[PDB]
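Okay, structure first, notes after.
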Amino acid sequence: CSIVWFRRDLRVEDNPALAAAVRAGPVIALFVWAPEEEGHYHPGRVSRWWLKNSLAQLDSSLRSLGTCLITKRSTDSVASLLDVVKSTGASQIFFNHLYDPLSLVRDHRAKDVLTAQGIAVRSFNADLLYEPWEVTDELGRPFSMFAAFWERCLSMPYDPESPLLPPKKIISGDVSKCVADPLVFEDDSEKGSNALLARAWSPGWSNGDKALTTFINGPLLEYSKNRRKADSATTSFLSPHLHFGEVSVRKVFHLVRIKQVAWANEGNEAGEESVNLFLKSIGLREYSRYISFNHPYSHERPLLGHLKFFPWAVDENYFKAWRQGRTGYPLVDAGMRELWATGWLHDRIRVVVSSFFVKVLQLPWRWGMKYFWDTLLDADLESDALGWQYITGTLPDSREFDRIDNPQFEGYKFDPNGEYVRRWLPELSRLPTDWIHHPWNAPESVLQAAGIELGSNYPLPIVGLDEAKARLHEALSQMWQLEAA
Ligand SMILES: Cc1cc2nc3c(=O)[nH]c(=O)nc-3n(C[C@H](O)[C@H](O)[C@H](O)COP(=O)(O)OP(=O)(O)OC[C@H]3O[C@@H](n4cnc5c(N)ncnc54)[C@H](O)[C@@H]3O)c2cc1C
Ligand SMILES: CC[N+](C)(C)CCCS(=O)(=O)[O-]
Ligand SMILES: [Cl-]
Ligand SMILES: [Mg+2]
Ligand SMILES: [Mg+2]
Ligand SMILES: [Mg+2]
């Protein structure tokens, strides 16, 4: 007997822990659902919907290979492990690493209790190209900025382990345990709100594989020239899959690396450039783990502390307006609407809306992080923290803090013909392009003809940009003065 503990590595291909267990003797595939253990960050509705469906596909896969997936509902995963071993008679437990704060602690507490109880525990790398400790500078210290970190990752003395085939067969220790704990990921209310997800996404490793294939054989070529497309099938759409380990980044890296060589050979400039940008994307995810591991409280504590005494607005209805997409700035409101209705957002819009959140409204970044975590289909502690810290300016490589982006211009850059804004804001579906990104200027006749009544079915800017720069300054003057102490 041997136990495989699945957490966010929901796949049978290139799964070190699984492969080691099969090598060892029969297996018991286990998954334990213990949200309250996740604190303030228990999975949100759409994330849960994804998990529910991903686990079904996982179970189905495992069965095809010989064993079932045993699910347990509990308040303490560690305890659940013990009761499983102390019922099954397993001697070893294999699992893959996780690098978010909550996982770090629980995992140690797991190794301790289990090993100090007569159980052999082995861990592997299933989620990264290289463990954060393998990537370091010449002196041996962790890099403090992305570029340096990513340049080292790509110039390592050795290649990332190559994708392992899934088992050909699995023997299962005790099949009388297959009928286990039913897991409930939706309440009736939520079932309602989830109804359209199945129409757009197919959770699980099989479909993740399909997505990767689609991407590399299509869109990747124009990945670079499509960086300014707000709502188009120009990206990979692998993030939700990646979050639950349904797809191996090592496999992603291998396929991308083969395309890069082929395109370098052909001297296809667009392709190389697109390959570089996409790799930087994969790079940024790897970096999110790097930072979380090298700063255990990064999901709440900022890296840089130069904004320590900054007087953040704590205005509750500023927040509500942001969530509701009632800020007055078309592109920002369109993004909040798309997120609320679908749980999805292109990276550019995530920057646009989170940027507005910290510079125009000036709310605490933890609030934006939490909302995103509750509503994103690919909600990921590490990637979400990295994103917010970067936008807010608490990262060694954040852009200048005293800079406020103009949604009108962002609108011109990313949504030139107002197609995006009009898709997500029906109230503005009749407004001509000349005013789509700044309706508050538009002549009364155009608004009347469009059915738009400023302040009613579309609000006036909840805070002006000019007025915004001023409070930002006033806020700095204040924090600097608070520093004097
Ligand atoms: C404020 C903010 C919050 C974010 N929150 C999340 C989150 O909760 N979960 C999440 O996975 N990503 C998050 N991101 C990063 C990024 O927006 C998403 O990973 C990306 O939009 C997903 O689309 P894709 O799968 O098509 O990515 P692609 O462009 O196809 O790139 C492939 C993969 O690279 C990784 N990636 C790409 N860009 C980034 C990035 N900027 N940071 C980290 N990883 C990246 C993702 O795994 C992505 O799936 C956030 C970014 C910001 C600015
Ligand atoms: C445009 C990307 N969409 C289709 C919405 C998601 C990709 C499908 S999935 O779930 O198989 O990755
Ligand atoms: Cl500053
Ligand atoms: Mg794009
Ligand atoms: Mg696009
Ligand atoms: Mg970004």
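Residue numbering for chain A follows Swiss-Prot; the residues present correspond to positions 13-497, in that order.
Cβ coordinates are placed from backbone N, Cα and C, and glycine is handled just like the others.
A 10 Å cutoff on Cβ-Cβ distances gives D21 (mutagenesis position) a total of 26 other Cβ atoms nearby, all chains included. For the mutagenesis result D21 to N, the note given in Swiss-Prot is In cry1-401; genomes uncoupled mutant (gun) with defects in plastid-to-nucleus signaling.
All protein chains included, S66 (mutagenesis position) registers 25 other Cβ atoms within 10 Å of its own Cβ. One mutagenesis experiment named in Swiss-Prot is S66 to N, and its note says Loss of dimerization and activity. Abnormal hypocotyl elongation in blue light.
What Swiss-Prot lists as FAD binding site is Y235, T247, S248, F249, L250, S251, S293, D359, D390, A391, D392, and the listing cites experimental evidence. Annotation note: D390 (FAD binding site) sits in a coil segment as assigned by DSSP.
What Swiss-Prot lists as Mg(2+) 1 binding site is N238, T246, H358. Counted within 10 Å of its Cβ, the other Cβ atoms near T246 (Mg(2+) 1 binding site) come to 20, all protein chains included.
Taking all protein chains in view, 13 other C-beta atoms sit within 10 angstroms of the C-beta of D409 (ATP binding site). Marked as ATP binding site by Swiss-Prot: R239, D359, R360, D409.
Reduced to three states, the DSSP call for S244 (Mg(2+) 2 binding site) is coil. Under the heading Mg(2+) 2 binding site, Swiss-Prot lists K241, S244, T246.
The Cβ of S286 (mutagenesis position) lies under 8 Å from the Cβ of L232, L233, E234, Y235, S236, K237, each of which sits 6+ residues away along the same chain. Listed in Swiss-Prot as a mutagenesis experiment, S286 to N is described as follows: In cry1-402; genomes uncoupled mutant (gun) with defects in plastid-to-nucleus signaling.
Annotation of the mutagenesis experiment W324 to F in Swiss-Prot: Impaired photoreduction in vitro, but not in vivo or in whole cell extracts, due to an alternative electron transport that involves small metabolites. Abolished intra-protein electron transfer cascade and impaired conformational change upon photoexcitation. Listed in sequence order, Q374, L375, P376 are the same-chain residues at least 6 apart in sequence whose CB falls under 8 Å from the CB of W324 (mutagenesis position).
One entry in Swiss-Prot concerns the mutagenesis experiment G337 to D. Its note says: Abnormal hypocotyl elongation in blue light. In sequence order, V344, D345, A346, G347, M348, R349, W352, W436, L437 are the residues near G337 (mutagenesis position), counting only same-chain partners six or more apart with C-beta under 8 A.
For the mutagenesis of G340 to E, Swiss-Prot gives this note: In cry1-404 and hy4-1; reduced anthocyanin accumulation and abnormal hypocotyl elongation in blue light. Loss of activity. Genomes uncoupled mutant (gun) with defects in plastid-to-nucleus signaling. The structure shown keeps the original residue. Other Cβ atoms within 10 Å of the Cβ of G340 (mutagenesis position), summed over all protein chains shown, number 20.
According to Swiss-Prot, the mutagenesis experiment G347 to R carries this note: In hy4-15; reduced anthocyanin accumulation and abnormal hypocotyl elongation in blue light. Loss of dimerization and activity. DSSP classifies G347 (mutagenesis position) as helix under the three-state reduction.
For the mutagenesis of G347 to E, Swiss-Prot gives this note: In hy4-16; reduced anthocyanin accumulation and abnormal hypocotyl elongation in blue light. The structure shown keeps the original residue.
The note that Swiss-Prot attaches to the published mutagenesis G380 to R is: Constitutive light response. For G380 (mutagenesis position), the same-chain residues that are 6 or more apart in sequence and have a Cβ closer than 8 Å to its Cβ are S366, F369, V370, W400. Under the DSSP three-state reduction, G380 (mutagenesis position) is assigned to helix.
In Swiss-Prot, a mutagenesis experiment is listed as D396 to N, annotated with the note Upon illumination, formation of the reduced anionic flavin (RED) flavin, useful for DNA repair, rather than the semi-reduced radical form (SR) flavin, which is correlated with cryptochrome activity. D396 (mutagenesis position) falls within a helical segment according to DSSP. Using a 10 Å Cβ-Cβ cutoff, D396 (mutagenesis position) registers 24 neighbours.
One mutagenesis experiment catalogued in Swiss-Prot, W400 to F, is accompanied by this note: Impaired photoreduction in vitro, but not in vivo or whole cell extracts, due to an alternative electron transport that involves small metabolites. The 10 Å shell around the Cβ of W400 (mutagenesis position) contains 26 further Cβ atoms across the protein chains shown.
Listed in Swiss-Prot is the mutagenesis experiment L407 to F, annotated as follows: Gain of function mutant. Hypersensitive toward blue, red, and far-red light in hypocotyl growth inhibition. Very early flowering in short-day conditions, associated with enhanced expression of CO and FT. Impaired interaction with PHYB. A 10 Å cutoff on Cβ-Cβ distances gives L407 (mutagenesis position) a total of 20 other Cβ atoms nearby, all chains included.
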Binding-site residues compared (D359, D390, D392) - the one with the fewest other Cβ atoms within 10 Å: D359
Residue from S66, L250, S293, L407 whose C-alpha is spatially nearest that of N238 (Mg(2+) 1 binding site), among the recorded positions: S293
Listed recorded positions adjacent to ligand 1, that is, members of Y235, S244, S286, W324, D359, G380 whose C-beta is under 6 A away: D359
Cα-Cα distance linking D359 (ATP binding site) and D390 (FAD binding site), given in Å to the nearest integer: 12
Cβ packing number for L250 (FAD binding site), 10 Å threshold: 20
Nearest-integer angstrom distance between the alpha carbons (Cα) of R239 (ATP binding site) and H358 (Mg(2+) 1 binding site): 10
Recorded positions clustered about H358 (Mg(2+) 1 binding site) [Cα within 10 Å; pool: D21, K241, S244, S293, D392, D396]: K241, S244
